[PDB]
Amino acid sequence: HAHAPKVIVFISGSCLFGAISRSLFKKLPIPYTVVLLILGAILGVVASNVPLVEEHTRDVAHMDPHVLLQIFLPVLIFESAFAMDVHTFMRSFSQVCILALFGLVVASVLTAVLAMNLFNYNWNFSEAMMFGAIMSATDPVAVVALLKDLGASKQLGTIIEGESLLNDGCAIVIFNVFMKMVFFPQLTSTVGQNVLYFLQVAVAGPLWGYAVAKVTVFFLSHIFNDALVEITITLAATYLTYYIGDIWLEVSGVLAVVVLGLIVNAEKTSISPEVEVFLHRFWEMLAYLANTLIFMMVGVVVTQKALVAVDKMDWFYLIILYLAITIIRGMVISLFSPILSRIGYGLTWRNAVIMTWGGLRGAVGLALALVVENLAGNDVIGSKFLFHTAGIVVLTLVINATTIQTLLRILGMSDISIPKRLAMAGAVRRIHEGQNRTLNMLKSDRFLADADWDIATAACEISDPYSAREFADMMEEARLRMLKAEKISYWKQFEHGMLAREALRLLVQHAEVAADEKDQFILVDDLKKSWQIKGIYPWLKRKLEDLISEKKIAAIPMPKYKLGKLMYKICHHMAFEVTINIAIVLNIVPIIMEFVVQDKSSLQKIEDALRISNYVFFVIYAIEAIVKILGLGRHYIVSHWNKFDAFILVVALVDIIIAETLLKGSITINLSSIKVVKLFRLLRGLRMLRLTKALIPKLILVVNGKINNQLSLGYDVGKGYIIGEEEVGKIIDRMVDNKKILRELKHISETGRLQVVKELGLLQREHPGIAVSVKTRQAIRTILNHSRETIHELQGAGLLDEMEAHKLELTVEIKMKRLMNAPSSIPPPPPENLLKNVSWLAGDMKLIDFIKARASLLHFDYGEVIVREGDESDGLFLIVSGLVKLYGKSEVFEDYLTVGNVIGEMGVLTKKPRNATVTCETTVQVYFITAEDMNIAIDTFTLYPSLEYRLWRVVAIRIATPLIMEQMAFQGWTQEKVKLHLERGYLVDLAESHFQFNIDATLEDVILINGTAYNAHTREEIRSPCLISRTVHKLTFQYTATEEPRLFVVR
Amino acid sequence: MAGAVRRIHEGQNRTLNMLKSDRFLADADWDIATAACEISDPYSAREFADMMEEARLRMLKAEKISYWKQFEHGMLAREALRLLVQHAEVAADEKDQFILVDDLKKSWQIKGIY
Amino acid sequence: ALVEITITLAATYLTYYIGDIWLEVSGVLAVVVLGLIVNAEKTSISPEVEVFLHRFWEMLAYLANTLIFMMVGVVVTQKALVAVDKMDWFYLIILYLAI
Ligand SMILES: CCCCCCCCCCCCCCCC(=O)O
Ligand SMILES: CCCCCCCCCCCCCCCC(=O)O
């Protein structure tokens, strides 16, 4: 009607003042919060002198204390929790928890006892404990930001963040408890209520937060391309969680918010790839506003109140307090120096000193002091709290925030690594060369010809910010060369996207650890590359116990008596359990009310209906029984779980007619339900316990998910190691000059590669269900990623405009998000599907049927021999299940093969004796296809994509894949881009031999696989299995009945 | 759109053929072929004038793709591209006149007189 | 980014509040002009701030629309149905044609 709020102007003024202060104090080490405090002091003095601005400032000067506790603190707490790195924090759970909790408790108790002893104020223990809890909360954002800028010791930053978060939460909880104890006394209570109160404060919070987080995460995974809905529902969930936890029920709110934020941050994958950026920015700006407002408020309030009643001697006390709060904390670290030395990452004296000097008090202590001062109404309390808190905050901000950089430099942590320095030098050299080339190109233009050339310095040069016995040499230099080669290979794999993140982090960590270690090659595979592959814990035992618990007979016959099949199918339908579950969950309502009435015309209608409630459900259960028993015969009792259904009904009736409604005898006088009923019969609730039967399969899904995550991590690590080792091998082969070093290096590479391959094969054999799901997800991802790259290239080429490309990209990301919700387990495909999927015969059905007609199944026990070296070719073998070890002479190469591999192709195609004896590592089932049968098939099928053609194309690709690596001279083709590029090429038909094959730009490079060739320049004869380089221009075929000449080109 | 989806199908087939030959992702189930599916088309469902007109539209598509490529590089900004493509399609829908006659349609922006 | 976002929000709120309270000028037109001018000169804005601003204003508008619709539903359901006349419905139909 006549509204004119005066709170917007103050928040906007503080907003602008903070913006100016932050912008101005950028290069200077002094934080802008001191400037904010000074500005608040000036504003408070002015408002005291001038009533006009006092009319606007009194709204926040005497602001209600509860808003500080119930709005500002939760916002800062949730903002701190959200920006966390969940994985690194999880990797240091016990250390952070123990350190934070015990240090907080010890510091609070010691500060409290010092406050009672040293200070002359007559304080009891509760107020002293409140004081300690106020001055035991830290927020060192500056220290962790500086450490991240330095780019080293991420563990220190993670530990600092974890300790700060836990300290803030626990300090707030302790302060709340003790403030309620002090300012609002509530008679006396026994230990019975005290234990319940402690349990409600401690445990009931995190459980509620975890439940809400799980519910909202589940609901967040079914929303597609709706950013607004996701953001709005997340905000609503957070606000409702805090409000319900802290108001409707008396549980703690900060802990629930912390747990919810941590859980949501852990499962950020379900969040669409752009929402979390908006959420992070929103929470950051909210925290910034809260900090600015809190600082201005404390400045004004202290400037008035503390300076009304400040004592000269008090200042002296403050000084000692500072020493105390900078000593005890450090002592705590010393008191825990060895305890966490053997647990987790560990600690060192330099890190301990940095941690001790890195504790800066923040806005939490100021808010608590303001609340305490507002609640009190005298001088001995509230004035002293605020004065001491403000003094401590100012002292810490002035001293530590400015001396931390010098302390870091002294301690030898500001140095720059030589590899980083030389990499930066190379990068800036690259940049200068590119800039010079571009400038030389632009000047030669016709339009931008006479432009002024002051851009040469306007664009400037990106200068380096840093500025400023006969064998061990080659041994060490070759070692570091493998380290850089492995690191760049892993980085390239990441940039492609196949290596994920955690696997890359583990690989690079192992690499640099073994590099800094003295004389041992990285990735010895003994233990450092073993835990992730293993992933062993009673997950599998719990899974097996659940499956054996949920067991049933295969099938029940259908008697032709009565209707038979109709009644049987109506009893066995999923609708049956759907309605029984619905009836139970809607029985939770009546069972709740009677209990309510138990713990308690309205009562008349309550007893009229409630009784109607049981007299209908009982009949419904009876109706189920006649269906679940009849058509099942005795089976009624065969299912050991279903026996529970008989009991529920028997108890129901037995305690409804013989225990209730007495008109014949039975209990009569006995003090049973007749005079009871209010109890005993209430057991109706037992009806709820019946759900478990359907609840058991749900836990299997979560166990499968955990095992799936572990298996995926192990597979990614193994793949990455294998790919890095091959690339590193082809690099070292040409880079190194000496021979003995090269042979040793290749030995150490090959041993580890073979061990990892065998371990991965054994693991895949041990867990069949989830391996199939893992392989499927990685393929769908790889395929979708390549499709997205192709779409982007097509849009860039100009054939497609912007909106169609955007639509197709949206479709692709929707498909990826749908993939992300894939089932955790997939049953293994049958041998028929395995035979069908094989590439060189896939597609048409006639050839598939012809092959399936004659392909015998062979079972081989462990430790047998399938194929002997030097034996004539007889056929192939399709590994359906198991592992096989191939040993052969080429350098005596060895290998391991698994499901989906075929080994007969070379011999069956070129009529040559076998060259590799294969033995079996486990029991193995194989598919044997006779050589005569294959000859008949290849003679029968002679279409354009003939069987002969397809087999030779597969063999040619396999043979020619390693050869290109040679021509690769440090070009980094990643072994995958070459495979793709080669897949584009096809095998040409040598219809005529008198012709001469020409070469040109379209066909690039060509490779010969079978036959022989002669140069068209100097009559140079060349055999089949070799490259031809480029020095040839024309290829001359010839008539040779000994071997068929095969040519495979790429265009 | 038909050409784009044909491109997409060819790339998907090539990638599937490449993976099938792997050693690790060798025996994975091949239901991905339909799980990743195919991005189908959403739409679903006198002797001289011939070569004259067909050559005209060929210049139009060539000019349009050249302007789009210049945009994707970034040298052409946005408003210039919009004006160029607008003039192109206007003169294309117009009957028998080559685009950008430079008389008035490409004159006001160059002039900029006030 | 934080400074830019916060100063933009403060500028908008202060503009409307000062225009509509301290002096008696219209507020909606000033906000319209300010928004149009800022949108025209979005080049000075860092290439990621405007996305956040657009999302923020979109979510605010969505919340306002939902709240307004629920409020009008409740208020009409009570008040209009206390004193609704049978003939009035007829009038409404003609009104539709008119508009
Ligand atoms: C940090 C979160 C946002 C803070 C600013 C939003 C408004 C809450 C605090 C300002 C006072 C208005 C609400 C309390 C009631 C009052 O002060 O009369
Ligand atoms: C669409 C902008 C946000 C709307 C919700 C924020 C709070 C404003 C409206 C809710 C009522 C509270 C403020 C008015 C005072 C009152 O209703 O007592």
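Here chain A follows Swiss-Prot, giving residues 71-538, 573-704, 723-1012, 1030-1190 in order.
Recorded method is electron microscopy, 3.2 Å.
Positions of Cβ are set from backbone N, Cα and C atoms, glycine also.
Here Swiss-Prot flags A:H73 as 1,2-diacylglycero-3-phosphate binding site, drawing on experimental evidence. Of all Cβ atoms in the protein chains displayed, 5 besides its own lie within 10 Å of the Cβ of A:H73 (1,2-diacylglycero-3-phosphate binding site).
A:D238 (mutagenesis position) counts 26 other C-beta atoms within 10 Å of its own C-beta, drawing on all protein chains shown. DSSP gives A:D238 (mutagenesis position) a helix state. Looking at Swiss-Prot, you'll find the mutagenesis A:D238 to A noted as follows: Abolishes sodium:proton antiporter activity.
Other Cβ atoms within 10 Å of the Cβ of A:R399 (mutagenesis position) number 22 in total over all chains. The annotation that Swiss-Prot gives for the mutagenesis experiment A:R399 to A reads: Does not affect the production of voltage-gated currents. Abolishes sodium:proton antiporter activity.
With a 10 A radius on its CB, A:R803 (mutagenesis position) counts 19 other CB atoms from all the protein chains. In Swiss-Prot, a published mutagenesis experiment is listed as A:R803 to Q, annotated Alters the half-maximal activation voltage of gating current. Shifts the activation of the transporter to more negative voltages.
Within 10 Å of the Cβ of A:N1054 (3',5'-cyclic GMP binding site) there are 16 other Cβ atoms, across all protein chains. Among the features that Swiss-Prot reports, 3',5'-cyclic GMP binding site is placed at A:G1043, A:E1044, A:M1045, A:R1053, A:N1054, with the record citing experimental evidence.
DSSP assigns A:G1046 (3',5'-cyclic AMP binding site) to a helical segment in the three-state reduction. Note on A:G1046 (3',5'-cyclic AMP binding site): other Cβ atoms within 10 Å of its Cβ, all shown chains, come to 21. Taken from Swiss-Prot, the feature 3',5'-cyclic AMP binding site covers A:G1043, A:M1045, A:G1046, A:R1053, A:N1054.
Secondary structure at A:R1053 (mutagenesis position), taken from DSSP and collapsed to helix, strand or coil, is coil. For the mutagenesis of A:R1053 to Q, Swiss-Prot gives this note: Abolishes cAMP-induced shift of half-maximal activation voltage of gating current. The structure shown keeps the original residue.
In sequence order, A:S995, A:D996, A:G997, A:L998, A:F999, A:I1068 constitute the residues six or more apart from A:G1043 (3',5'-cyclic GMP binding site) in its chain with CB-CB distances below 8 Å. Counted within 10 Å of its Cβ, the other Cβ atoms near A:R1053 (mutagenesis position) come to 19, all protein chains included. Take the mean position of the Cβ atoms of A:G1043, A:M1045, A:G1046, A:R1053, A:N1054, the recorded 3',5'-cyclic AMP site; other residues of that chain with a Cβ within 8 Å of it are A:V989, A:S995, A:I1042, A:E1044, A:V1047, A:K1051, A:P1052, A:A1055. For A:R803 (mutagenesis position), the nearest of the recorded positions by C-alpha distance turns out to be A:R399; the candidates were A:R399, A:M1045, A:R1053, A:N1054. In the three-state DSSP scheme, A:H73 (1,2-diacylglycero-3-phosphate binding site) is classed as coil.
Candidate recorded positions: A:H73, A:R399, A:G1046, A:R1053. Nearest to A:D238 (mutagenesis position) by Cα distance: A:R399.
Among the recorded positions listed (A:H73, A:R399, A:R1053), A:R1053 has its Cα nearest to the Cα of A:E1044 (3',5'-cyclic GMP binding site). Checking Cα-Cα distances from A:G1046 (3',5'-cyclic AMP binding site) against the recorded positions (A:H73, A:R399, A:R1053, A:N1054) with a 10 Å cut-off leaves A:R1053, A:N1054, in sequence order. Sequence-distant neighbours of A:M1045 (3',5'-cyclic GMP binding site): residues of the same chain at least 6 apart with a C-beta under 8 Å from its C-beta are A:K1051, A:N1054, A:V1094.
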